[PDB]
Amino acid sequence: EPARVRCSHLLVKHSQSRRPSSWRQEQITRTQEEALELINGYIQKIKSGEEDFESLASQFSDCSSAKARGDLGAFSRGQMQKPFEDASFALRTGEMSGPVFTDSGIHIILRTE
Ligand SMILES: O=C(N[C@H](C/C=C/c1ccccc1)C(=O)O)c1ccc2ccccc2c1
C-alpha cells in the first residue's frame, strides 16, 4: 500500500443520496435501484469495450469531477468515505472496481496511480 492512490470515478447519485443534486441535474429523481442498474450497465459497456470509462464519467458522473474526466487526484486514507477508500486502495493501478456504495451514491472506480 502506497501512502496515496490516484483514482478517477463515475458517480451515479439517487434520490436518497446525501446530496441529491448534481451539476447535471437540479434534483436527482432516480431510485437507488435505477442507479445501480445504470452503474452495472456502465460496467458491462466498459468491459465490452463499447464505452470508455473516462468519457462516460465526463458526461454522466454526478460528481463535479466529471469536468476532469472523473479524476479525483491523489488521496490518502482517512480522507474519503471509508467504503470508497477501501475499494480504491484495494485496486491495482489500471484496475476498475465493481459497484461501490457511499452515502453520496453509487460509484465505479478506476485507479490510475
Ligand atoms: O464531493 C465531491 N463531489 C460530490 C459528489 C461526491 C463524490 C465522492 C467522491 C469520493 C467519495 C465520496 C463521494 C459532488 O460533486 O456532488 C468531490 C470530492 C472530491 C473531489 C476531488 C477532486 C475533484 C472533485 C471532487 C469532488
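We're sticking with Swiss-Prot numbering for chain A, so the shown stretch reads 51-163, in order.
Positions of Cβ are set from backbone N, Cα and C atoms, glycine also.
One mutagenesis experiment named in Swiss-Prot is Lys63 to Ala, and its note says Loss of peptidyl-prolyl cis/trans isomerase activity. No effect on the interaction with IRAK3/IRAK-M. Abolishes IL33-mediated increase of IRAK3/IRAK-M protein levels. Same-chain residues at least 6 positions away in sequence with a Cβ under 8 Å from that of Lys63 (mutagenesis position) are, in sequence order, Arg69, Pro70, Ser71, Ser72, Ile78, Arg80, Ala85, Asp112, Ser154, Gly155, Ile156.
Take the CB of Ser71 (mutagenesis position) and look out to 10 A: across all protein chains shown you find 12 other CB atoms. While the structure shown retains the original residue, Swiss-Prot records the mutagenesis experiment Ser71 to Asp or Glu with this note: Loss of peptidyl-prolyl cis/trans isomerase activity, nuclear localization and cellular function.
In the three-state DSSP classification, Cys113 (mutagenesis position) falls within coil. The Cβ of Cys113 (mutagenesis position) lies under 8 Å from the Cβ of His59, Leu60, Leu61, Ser72, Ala107, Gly120, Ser154, each of which sits 6+ residues away along the same chain. One entry in Swiss-Prot concerns the mutagenesis experiment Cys113 to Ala. Its note says: Loss of peptidyl-prolyl cis/trans isomerase activity; decrease in DNA repair of double-strand breaks by homologous recombination slightly less efficient than that observed with wild-type protein. No effect on RBBP8/CtIP.
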*Considering only the mutagenesis positions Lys63, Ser71, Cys113, which possess a Cβ situated under 6 angstroms from at least one atom of ligand 1?*
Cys113
